[PDB]
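**Q** The structure follows.
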Amino acid sequence: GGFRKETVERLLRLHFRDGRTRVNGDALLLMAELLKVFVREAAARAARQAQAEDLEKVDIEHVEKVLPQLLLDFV
Amino acid sequence: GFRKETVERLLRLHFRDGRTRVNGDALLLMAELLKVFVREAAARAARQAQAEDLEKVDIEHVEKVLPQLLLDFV
Amino acid sequence: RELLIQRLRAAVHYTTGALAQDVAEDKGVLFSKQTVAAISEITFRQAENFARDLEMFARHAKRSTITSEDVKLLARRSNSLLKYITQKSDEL
Amino acid sequence: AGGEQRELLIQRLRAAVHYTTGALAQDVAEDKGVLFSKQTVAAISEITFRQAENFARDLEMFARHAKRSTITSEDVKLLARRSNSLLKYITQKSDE
Amino acid sequence: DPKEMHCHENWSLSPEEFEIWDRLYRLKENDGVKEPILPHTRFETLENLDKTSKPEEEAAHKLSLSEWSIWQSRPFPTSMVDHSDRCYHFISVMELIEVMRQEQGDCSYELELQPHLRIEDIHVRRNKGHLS
């Protein structure tokens, strides 16, 4: 799998503005899958950009190229 | 800046459902939000032109500012 | 219809030029006609994004009428944008 | 966590996100036959960390908007409402 | 009795996972590469609730969202998450800007809209003449 449920809850409560805010188990498991989808999307887009430039190593420029459109799909 | 009635036309133009309506307070807030968005775009593009020591703002400065601009307002 | 869209675009274009003129005289710069036309198109497209989110935000709170709290929800990501508008909402 | 002495928790969560990003990137590398640079994995980890901050703020404001203190499946659906593939997958997995 | 998944039921890394992250992914003093950092949000027209807690943010590589503007006129494929209307609107303006960079689409945009300008829609202002 990917992220553990406890890591997602710790990461979300780090940025929660209020202390009374809580997350249900189903929503916590949904966010762990959503983060895994985001990581795979970024890595796959950067890797296919390296493939389109015929490069077997994904560097920082391939992440920078796909990044603007990538962030705009997850806003 | 933007008039309240035109903002109501701009929002109604893109509503997917017919029962959706907008309150007067939200229309006045949206007119302010749109004015801030335009002024933010112009101020950021001008600051890029100033960084290049250019008192004339071209579309090259819009490209430098557009991605972060859309990501800051959501 | 397309005529209504062009009518709203022309209004956004003129308003964008007027606001860019205020920013231009604050910094002593000149805006190109290409620059204001680009910013006007961004503003027009941003109105669709705002309208679509507000409608879905209203349905999230079991409402068909968009209120001021939905406009506040648009600025939920930036604190500086959140504290603004909220203070403008309280003062209206 | 708030305004003082929370950098250690941030570094620990950063390292955890970095490890998970590297583990997922290795599977993507197996699937596409490429190799990811160290700096590339660190960049994707930083993007993921800030996107997690955006997600947490969005979920909390969506829950508070519906007069709720608990973030539920409706908040995640409203977060993924924007993309067809991201929204229907949630409906595929949130119900399941 | 599972010693591997025993040490990680928690939120942080297990001691076995910290070893993997340290050797393989952690950018160290040995790594002659700069740390990747995303730029912060900063408004020119609003009071900035300052996120300036890191004055070290230039011993690193700031990920630029605008260095590859020329590539942004067309969609950048997709693995599993399709592009959004927010993204398509951004691509359209970039395509518009590149059409205007060739002198063409810039003056015509103002031209095609001026017959549609209903004065009752706008807040009339004085043409200060700071448009070139």
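Using the numbering of Swiss-Prot, the residues shown for chain C are 9-100, in order.
Determination method: X-ray crystallography, 2.8 Å.
Yeah, the Cβs are placed from backbone N, Cα and C, and that goes for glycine too.
Copying in the features that Swiss-Prot gives for the protein in this structure:
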MUTAGEN   C:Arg15 to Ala  Abolishes sequence-specific DNA binding; when associated with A-41 and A-70
MUTAGEN   C:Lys41 to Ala  Abolishes sequence-specific DNA binding; when associated with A-15 and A-70
MUTAGEN   C:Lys70 to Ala  Abolishes sequence-specific DNA binding; when associated with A-15 and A-41
**Q** Roughly how many angstrom lie between the C-alpha atoms of C:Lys41 (mutagenesis position) and C:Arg15 (mutagenesis position)?
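**A** Here the two Cα atoms are 19 Å apart.
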**Q** Among the mutagenesis positions C:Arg15, C:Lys41, C:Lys70, which ones place their CB within a distance below 8 Å of a chain E CB?
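**A** Sorted by position along the sequence, the hits are C:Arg15, C:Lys41.
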**Q** Three states by DSSP: which one describes C:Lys41 (mutagenesis position)?
**A** helix
**Q** Which of the listed mutagenesis positions (C:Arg15, C:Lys70) has the least company, meaning the fewest other Cβ atoms within 10 Å of its Cβ?
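**A** Across C:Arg15, C:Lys70, these mutagenesis positions, the one with fewest Cβ atoms within 10 Å is C:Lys70.
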**Q** Give me the CA-CA distance between C:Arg15 (mutagenesis position) and C:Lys70 (mutagenesis position), in Å, as a whole number.
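**A** C:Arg15 (mutagenesis position) and C:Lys70 (mutagenesis position) have their Cα atoms 33 Å apart.
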**Q** Within 10 Å of the Cβ of C:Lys41 (mutagenesis position), how many other Cβ atoms can be counted across all chains shown?
**A** 16
